[PDB]
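Undergrad: Sharing a structure with you now.
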Amino acid sequence: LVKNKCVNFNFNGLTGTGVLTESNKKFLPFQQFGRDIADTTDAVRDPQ
Amino acid sequence: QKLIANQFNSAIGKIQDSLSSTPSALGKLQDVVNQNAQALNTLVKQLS
């Protein structure tokens, strides 16, 4: 897992391209993804 | 001349009170801000 650098990521088949960073987003235990106003995935729980 | 000067100075004093106490005065400019923000938010929401 690579952080603070632009990468072509794929989490559980969710392909994208971006800078991954650690975050203060307080996901509730049942939630794996977070979405923007535009439906673009805005944060992810790492599955490992 | 002193009456006209005092009436001008007093009326210029009332402008600051009039603007400060009347949120609907600047509303013609705030509507330019609100319409263009609302138009961009509508354009982003349409990606969902």
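The numbering of chain B matches Swiss-Prot: 920-967, in order.
From the backbone N, Cα and C atoms, a Cβ is placed for every residue, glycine too.
Sharing the feature lines straight out of Swiss-Prot:
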- B:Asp950 to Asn: In strain: Delta/B.1.617.2, Mu/B.1.621 (VARIANT)
- B:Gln954 to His: In strain: Omicron/BA.1, Omicron/BA.2, Omicron/BA.2.12.1, Omicron/BA.2.75, Omicron/BA.4, Omicron/BA.5, Omicron/BQ.1.1, Omicron/XBB.1.5, Omicron/EG.5.1 (VARIANT)
Undergrad: Test of understanding: give the count of other CB atoms lying within 10 angstroms of the CB of B:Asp950 (variant position).
TA: 11
Undergrad: State the count of C-beta atoms found within 10 angstroms of the C-beta of B:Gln954 (variant position), not counting that atom itself.
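TA: Summing over all protein chains shown, B:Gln954 (variant position) has 10 other Cβ atoms within 10 Å.
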